[PDB]
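Engineer: Have a look at the structure that comes next, please.
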Amino acid sequence: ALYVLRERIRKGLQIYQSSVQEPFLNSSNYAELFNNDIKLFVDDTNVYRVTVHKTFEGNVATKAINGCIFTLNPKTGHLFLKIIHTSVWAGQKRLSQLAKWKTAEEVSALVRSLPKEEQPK
RNA sequence: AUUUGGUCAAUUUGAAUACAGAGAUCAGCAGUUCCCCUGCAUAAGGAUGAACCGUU
């Protein structure tokens, strides 16, 4: 009830919590992806992969493999796959955070490489 | 120095019920006009091709 009241108050005032300013890609605006404007999907999910090898049964075996930064142009179908080598992560700490930064850097580099015409919106 | 700018509406009444008052948001497509291209028709108007002789 209290929460509801708070919400109502907010509405009245038109205060809102940050969230994110940019508009989310969604089922609603999925069709927006395939207009003439140039775009690039980026994925940092595969940058620091650890592996714990597991078969159909699930037997244990430890290792830490190479990663990648999947960066895809859905118009042209190009895939600027920056392969992150495992040597990067040797003697490092706060690893996940570092990975994100690395990914960002890579993206920036890619952008720089692309000319003004081919660059993404 | 005092005070007016402060009456919820709606319903049931002969004060009670109500309690602020009753589709939103996102997205297609077609039409309307003008333009451009393309194919066809209609008129008109060209331009040109095609062996070899014809008809009382």
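For chain A, we keep the numbers from Swiss-Prot: what you see runs 1811-1931, in order.
Cβ atoms here come from the backbone N, Cα and C positions, even for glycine.
According to Swiss-Prot, the protein has these features:
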MUTAGEN   A:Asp1853 to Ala  Alters protein folding. Severely impaired growth. Strongly reduced growth at 35 degrees Celsius; when associated with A-1854
MUTAGEN   A:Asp1853 to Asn  Reduced growth at 30 degrees Celsius. Strongly reduced growth at 16 degrees Celsius
MUTAGEN   A:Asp1854 to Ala  Reduced growth at 30 degrees Celsius. Strongly reduced growth at 16 degrees Celsius. Strongly reduced growth at 35 degrees Celsius; when associated with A-1853
MUTAGEN   A:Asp1854 to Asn  Reduced growth at 30 degrees Celsius. Strongly reduced growth at 16 degrees Celsius
MUTAGEN   A:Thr1855 to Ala  Reduced growth at 30 degrees Celsius. Strongly reduced growth at 16 degrees Celsius
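Looking at the shown structure, what environment does each listed feature sit in?
Structural biologist: According to DSSP, A:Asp1853 (mutagenesis position) is assigned to a strand segment.
Around A:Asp1853 (mutagenesis position), the C-beta neighbours below 8 angstroms that are at least 6 residues distant in the chain are A:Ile1879, A:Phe1880, A:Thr1881, A:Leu1882.
Around the Cβ of A:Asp1854 (mutagenesis position), the same chain contributes A:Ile1879, A:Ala1909, A:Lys1910, A:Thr1913, each under 8 angstroms and 6 or more positions distant in sequence.
Long-range neighbours of A:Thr1855 (mutagenesis position) (same chain, six or more residues apart, CB within less than 8 Å of its CB): A:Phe1880.
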